[PDB]
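To start, the structure under review is shown below, and the notes come after it.
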Amino acid sequence: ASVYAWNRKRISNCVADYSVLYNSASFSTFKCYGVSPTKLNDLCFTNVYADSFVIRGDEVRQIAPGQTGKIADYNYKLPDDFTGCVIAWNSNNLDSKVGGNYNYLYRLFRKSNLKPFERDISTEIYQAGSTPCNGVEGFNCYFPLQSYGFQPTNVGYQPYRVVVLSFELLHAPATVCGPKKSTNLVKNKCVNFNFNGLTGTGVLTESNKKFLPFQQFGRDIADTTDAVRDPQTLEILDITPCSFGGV
Amino acid sequence: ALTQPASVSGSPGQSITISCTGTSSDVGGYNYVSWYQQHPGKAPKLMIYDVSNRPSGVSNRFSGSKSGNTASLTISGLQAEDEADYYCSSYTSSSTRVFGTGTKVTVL
Amino acid sequence: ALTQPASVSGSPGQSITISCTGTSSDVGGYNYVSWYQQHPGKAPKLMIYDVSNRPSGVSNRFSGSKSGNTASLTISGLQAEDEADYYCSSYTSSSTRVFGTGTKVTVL
Amino acid sequence: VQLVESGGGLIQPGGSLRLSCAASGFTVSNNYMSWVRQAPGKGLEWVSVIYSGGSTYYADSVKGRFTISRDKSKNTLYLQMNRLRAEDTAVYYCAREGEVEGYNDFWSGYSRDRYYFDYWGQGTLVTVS
Amino acid sequence: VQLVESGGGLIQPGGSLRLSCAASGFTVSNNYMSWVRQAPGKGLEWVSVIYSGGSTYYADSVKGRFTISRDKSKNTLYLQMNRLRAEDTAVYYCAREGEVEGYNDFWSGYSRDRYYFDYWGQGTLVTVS
Amino acid sequence: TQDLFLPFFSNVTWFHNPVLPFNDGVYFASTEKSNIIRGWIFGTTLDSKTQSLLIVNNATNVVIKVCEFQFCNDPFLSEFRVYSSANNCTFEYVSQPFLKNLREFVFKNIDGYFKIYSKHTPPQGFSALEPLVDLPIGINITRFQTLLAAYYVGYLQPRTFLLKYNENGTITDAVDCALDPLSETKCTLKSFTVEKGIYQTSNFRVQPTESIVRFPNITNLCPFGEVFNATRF
Ligand SMILES: *[C@@H]1O[C@H](CO)[C@@H](O)[C@H](O)[C@H]1NC(C)=O
Ligand SMILES: *[C@@H]1O[C@H](CO)[C@@H](O)[C@H](O)[C@H]1NC(C)=O
Ligand SMILES: *[C@@H]1O[C@H](CO)[C@@H](O)[C@H](O)[C@H]1NC(C)=O
Ligand SMILES: *[C@@H]1O[C@H](CO)[C@@H](O)[C@H](O)[C@H]1NC(C)=O
């Protein structure tokens, strides 16, 4: 999809294998913000998006938190607390064509600004001078879009397919995880558990705390877990720390 | 419409001015007066635009201006190649564009 | 070895399928079935590889597939240039490569 | 930037003629496209202009008879001429307007206006008789 | 990428012949190199293949008679043919295999396999008589 | 916690249906006995130009669709009239059926995720609302309308609360923190009973009324054309 109408399909309820993406070499830029591209296989996200688009000409590096320009301010703006990865690679041999695939729009001018992670397909005529023009491209009223131009003659101006994976790992019970083979759970022993990304060490016991059908884990006064609803059985286990003390 | 002198003439070395009188709607009101040069059998060529500016890649002797409803193309240092007709294209005043009658320059 | 029909024929516009039956070792076991096009007096040209994919720079009408021990080259929209023989080269099954007998296509 | 034209020739009054202007190196939607004719041995008369999108603007001498169009897929500019007359005998040029930020005078930014004419087509003869 | 061959010609049965395939734009060690022959007006028969290093693999019709070699310094591919027979009359092609990550597939990274044939040589006539 | 709650003792608009604003969330409760209430409609303009949520309780299964519907002037659902000519929509959903029987519902749109809470109880008193669904719709909703005869509509507001979780893990009580001076004390001390004393809860601060700018009125434009657009650098 063109950058002014970037696609996005929310990925969930599946096993995410970021190994098949991290080791591939065709990707030109693989930059991750808030996460490391080598530790994506051991994490569990509540929802992972995939914003795919094509950005040729300049602004190949404007897809990043805290950047300005004609693309990052009028087409696709990322937040400042962005958590995810930004993958890019020039697709000159798929999105070029023998003549010109003038098929990608980029939305010049827009109005005054654009909020993060917002999209707008409205093609209403933009007026920079006087107001009178209503849906008519007049003297000082331009059609807002303006298409892209693709040809080898233009490296710093050839299309770069971009896929912006945006992970949100605090919004819900973790539904998309990495390729980690589950093991049997053992109770009454100090173990280093891993409940879909919830890493930690402790001794798991049976509990009497009657979880409600929607609650998935209990929490302490601090940001430490007290009880967990174990997957694959929906059982409520208590996490007590295995004994310690001075000597 | 735009009225132009049907022809002007001069000798190499000096300067020549070219007039184009019109209404106060496009030339007198707006500021997008342009000038072109068309040799016989060739397509015209952008000589002046923005009615002050000149496109790069063009001899710097060319110069333009507009005083009210009248436009001016002040060519300086005429050479032998300058022999061609010149059309003054102002702004359009709501998308009905206009052109001058043409000034065929003759170099001595 | 790989067996192919000695010749196939068709009219421009429609599609033609081309078969290549082999054992379960290379075609049925492995997934590196390829296809080539060789004009008389020219060296062959890679038409299909990976037995699903197609090399860039090639007409998109070409298409391939394999169902078990049988490979398939499904050319669509035959033109006049398509007249040539086509060889199906599967994987080798431990480095003793194989080729088909060849299918000389004739366009009406 | 290239602009090639075709479609003109001998035609009788009252008939129909459709002109073509294939543009390589740019699009019929990137910058304004305009048609301009020149009578044999005469001045230049602006025929019509289509903006980057949604404009069918013509001249009072050709309103209701000519319609300007384009094909984004083929990147060609078209000009239908219906009900031709003897005074339409001229060579027709398709002129691309000024691209946004022409020659980039680093003072003004991206305001499309830049109303002038960039490189032209070759021109095709239209003789109505 | 270029592949030029030389060395073929008229020869008697039982003799010896060494073929050459000079490769410019790539190496005999970057990607797998393979020899393939075509009998006059007949199909294609894979002769042999040498991997990027340490492989002498041949066909059952040429085992013990042909040996494939290369010279890294001159960047040439060689094929010794000893004890030639009348059924070896064919034009011989040296075929470079698929470079790693050919056509830039982004799903499978750098796994060399990519078993197919890239651009070929011109071919040289070998007539055993 | 600081979340969008219904401020305590707020004016709820008892309706007896026209379109209603869904500015940042909407409370909804209605006591019926024969399911005269039959669903909802959510959207921005409802004129097929944009997507719009729509919930209709079919006989046994709920239906949640986000399609560019064309709603009638008075859409109703026992004959349905609005659910026609829906084109190229990106969400469908089916689940268990919803609904002297007071049925409460809370509708919140948080970062494109449509959150629905509910609690059906047999309106003085208190009852915690357990969550039902979390719909990833990602659409803009500004107004809403119920699909039909007596329901209430309260609007949520971003006002922090002090939720009292019971020994069984259920919310038993709550203190609307910004309701009255006494309740703000209950957030400072983090308790539901405060002892006799004088507690400093917050700080009074007169807010500014006007923003005045006093720049020099020298109207000369700086020669940034003489340092950028110069001929000889
Ligand atoms: C309700 O759900 C869909 C939406 O109209 C419909 O197809 C289905 O048949 C209905 N269920 C019933 C009538 O039980
Ligand atoms: C069809 O539906 C898709 C998905 O909502 C939308 O992007 C597209 O604009 C619709 N129309 C067409 C013609 O594809
Ligand atoms: C918790 O629930 C049990 C049964 O589910 C009940 O007996 C007990 O009274 C509850 N605790 C309360 C209400 O504090
Ligand atoms: C600002 O306005 C006052 C009031 O007329 C005037 O006296 C003064 O000269 C102005 N400032 C300048 C820099 O001219």
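In chain F, numbers come from Swiss-Prot; the residues present are 51-66, 81-141, 155-176, 187-209, 217-242, 263-347, in order.
Recorded method is electron microscopy, 3.2 Å.
For all residues, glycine too, the Cβ spot is worked out from N, Cα and C.
Taking Cβ-Cβ distances under 8 Å and a sequence separation of 6 or more, the neighbours of F:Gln52 (variant position) in its chain are F:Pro272, F:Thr274. Secondary structure at F:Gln52 (variant position), taken from DSSP and collapsed to helix, strand or coil, is coil. Annotation of the natural variant F:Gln52 to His in Swiss-Prot: In strain: Omicron/EG.5.1.
What Swiss-Prot says about the natural variant F:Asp138 to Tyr is this: In strain: Gamma/P.1. F:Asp138 (variant position) falls outside any helix or strand according to DSSP and counts as coil.
The Cβ of F:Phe157 (variant position) has 14 neighbouring Cβ atoms from other residues within 10 Å, across all protein chains displayed. Here the residue is the original one, but Swiss-Prot notes a natural variant at this spot, F:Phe157 to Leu: In strain: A23.1, Omicron/BA.2.75.
When Cβ atoms from all protein chains are considered, those within 10 Å of F:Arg346 (variant position) total 3, not counting its own. Here the residue is the original one, but Swiss-Prot notes a natural variant at this spot, F:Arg346 to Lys: In strain: Mu/B.1.621.
DSSP assigns F:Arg346 (variant position) to coil in the three-state reduction, outside any helix or strand. As a natural variant entry, F:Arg346 to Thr appears in Swiss-Prot alongside the note: In strain: Omicron/BQ.1.1, Omicron/XBB.1.5, Omicron/EG.5.1.
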Check your understanding: What is the interatomic distance between the Cα atoms of F:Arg346 (variant position) and F:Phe157 (variant position), given in whole Å?
Key -> 76
Check your understanding: What's the CA-CA gap between F:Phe157 (variant position) and F:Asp138 (variant position) in angstrom, rounded?
Key -> 11
